[PDB]
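Take a look at the structure below.
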Amino acid sequence: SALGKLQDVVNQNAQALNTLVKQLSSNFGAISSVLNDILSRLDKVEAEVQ
Amino acid sequence: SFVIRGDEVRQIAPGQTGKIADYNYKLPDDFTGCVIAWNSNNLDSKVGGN
């Protein structure tokens, strides 16, 4: 527990980089978060909106 | 310039799919322009069918 200042710097960079990856699973209001799922399910002019 | 039945006019638009759109006359996604249509039954129909 003495080395908490270095462990904190390891943990913050790992927790930021995992949060960046989990944001790929998010919809942001799109019909799906999987990019090929949109393109397989929707007509090309609407797929560009999603 | 061309002739079609009144039901088919909806296919004359950018990003459409259908028999007229895909096998007779296709418009691009960046189409900058106007689509003008009018009834021609008086010129283009004939007795027993034209």
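Chain A uses Swiss-Prot numbers throughout; the residues present, in order, are 943-992.
Method on record in the header is electron microscopy, 3.0 Å.
Cβ atoms are placed via backbone N, Cα and C, with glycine included.
What Swiss-Prot says about the natural variant A:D950 to N is this: In strain: Delta/B.1.617.2, Mu/B.1.621. The Cβ neighbour count for A:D950 (variant position), using a 10 Å radius and every protein chain shown, is 10.
One natural variant named in Swiss-Prot is A:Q954 to H, and its note says In strain: Omicron/BA.1, Omicron/BA.2, Omicron/BA.2.12.1, Omicron/BA.2.75, Omicron/BA.4, Omicron/BA.5, Omicron/BQ.1.1, Omicron/XBB.1.5, Omicron/EG.5.1. Within its own chain, A:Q954 (variant position) has no residue 6 or more apart in sequence whose C-beta sits under 8 angstroms from its own.
Under 8 Å, Cβ to Cβ, and six or more positions away along its own chain, A:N969 (variant position) finds A:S975. In this structure, A:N969 (variant position) belongs to neither helix nor strand by DSSP; it is coil. Variant annotation in Swiss-Prot: A:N969 to K, described as In strain: Omicron/BA.1, Omicron/BA.2, Omicron/BA.2.12.1, Omicron/BA.2.75, Omicron/BA.4, Omicron/BA.5, Omicron/BQ.1.1, Omicron/XBB.1.5, Omicron/EG.5.1; the structure shown retains the original residue.
Within the same chain, the residues at least 6 positions away from A:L981 (variant position) whose Cβ sits under 8 Å from its Cβ are A:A989, listed in sequence order. In Swiss-Prot, a natural variant is listed as A:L981 to F, annotated with the note In strain: Omicron/BA.1.
Long-range neighbours of A:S982 (variant position) (same chain, six or more residues apart, CB within less than 8 Å of its CB): none. According to Swiss-Prot, the naturally occurring change A:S982 to A is described as follows: In strain: Alpha/B.1.1.7.
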